[PDB]
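The next block holds one structure in the form of structure tokens; read it before the comments.
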Amino acid sequence: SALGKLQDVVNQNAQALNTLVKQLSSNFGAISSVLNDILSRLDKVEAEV
Amino acid sequence: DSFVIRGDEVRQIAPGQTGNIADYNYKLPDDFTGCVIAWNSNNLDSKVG
Amino acid sequence: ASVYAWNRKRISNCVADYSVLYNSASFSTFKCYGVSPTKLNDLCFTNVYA
């Protein structure tokens, strides 16, 4: 428990990268979170939107 | 660019359109800058027989 | 069918060809949602309901 200051620096940088990776699963209002769905389902005029 | 087509096919004269008129007769650029102007010509172009 | 009493067929266990559909001018409208009609021939589906 005494090294909590250094373990906190390891833990904060993991929370930051895990949040950044998990944000790839978000839609952001698109048809899918997976970019290959959009490109395999829609033609360019609708895909690019 | 000037030509005659049937009224149904006039919809194919726009960017990103597909079908035998767009794909095998007259194809626009996807990013075309221009105007598409059309008029019915049954009184000019149709004939008996 | 009547529109209040719409009739559903499950399509399954078969190969499609949607170009037979989307190339035909016979259809007074052909509107697709979540897919481009010209892209239908590349896909597969669990079932279709007509």
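Heads up, chain C uses Swiss-Prot numbers, so what you see runs 348-397.
From the backbone N, Cα and C atoms, a Cβ is placed for every residue, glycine too.
One natural variant named in Swiss-Prot is C:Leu368 to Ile, and its note says In strain: Omicron/XBB.1.5, Omicron/EG.5.1. Under the heading of natural variants, Swiss-Prot lists C:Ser371 to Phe and annotates it as follows: In strain: Omicron/BA.2, Omicron/BA.2.12.1, Omicron/BA.2.75, Omicron/BA.4, Omicron/BA.5, Omicron/BQ.1.1, Omicron/XBB.1.5, Omicron/EG.5.1. Recorded in Swiss-Prot as a natural variant, C:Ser371 to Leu carries the remark: In strain: Omicron/BA.1. One natural variant catalogued in Swiss-Prot, C:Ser373 to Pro, is accompanied by this note: In strain: Omicron/BA.1, Omicron/BA.2, Omicron/BA.2.12.1, Omicron/BA.2.75, Omicron/BA.4, Omicron/BA.5, Omicron/BQ.1.1, Omicron/XBB.1.5, Omicron/EG.5.1. Quoted from Swiss-Prot, the note on natural variant C:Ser375 to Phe is: In strain: Omicron/BA.1, Omicron/BA.2, Omicron/BA.2.12.1, Omicron/BA.2.75, Omicron/BA.4, Omicron/BA.5, Omicron/BQ.1.1, Omicron/XBB.1.5, Omicron/EG.5.1. Under its natural variant annotations, Swiss-Prot gives C:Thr376 to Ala the following note: In strain: Omicron/BA.2, Omicron/BA.2.12.1, Omicron/BA.4, Omicron/BA.5, Omicron/BQ.1.1, Omicron/XBB.1.5, Omicron/EG.5.1.
Positions of the features from Swiss-Prot, shown on the structure.
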{"residue": "C:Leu368", "record": "variant position", "Cβ contacts under 8 Å, 6 or more apart": "C:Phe374, C:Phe377, C:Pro384"}
{"residue": "C:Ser371", "record": "variant position", "Cβ contacts under 8 Å, 6 or more apart": "none"}
{"residue": "C:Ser373", "record": "variant position", "Cβ contacts under 8 Å, 6 or more apart": "none"}
{"residue": "C:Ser375", "record": "variant position", "Cβ contacts under 8 Å, 6 or more apart": "none"}
{"residue": "C:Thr376", "record": "variant position", "Cβ contacts under 8 Å, 6 or more apart": "none"}
Assigned element (helix, strand, coil) containing C:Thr376 (variant position), judged by DSSP: coil
DSSP-derived structure type at C:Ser371 (variant position), helix or strand or else coil: coil
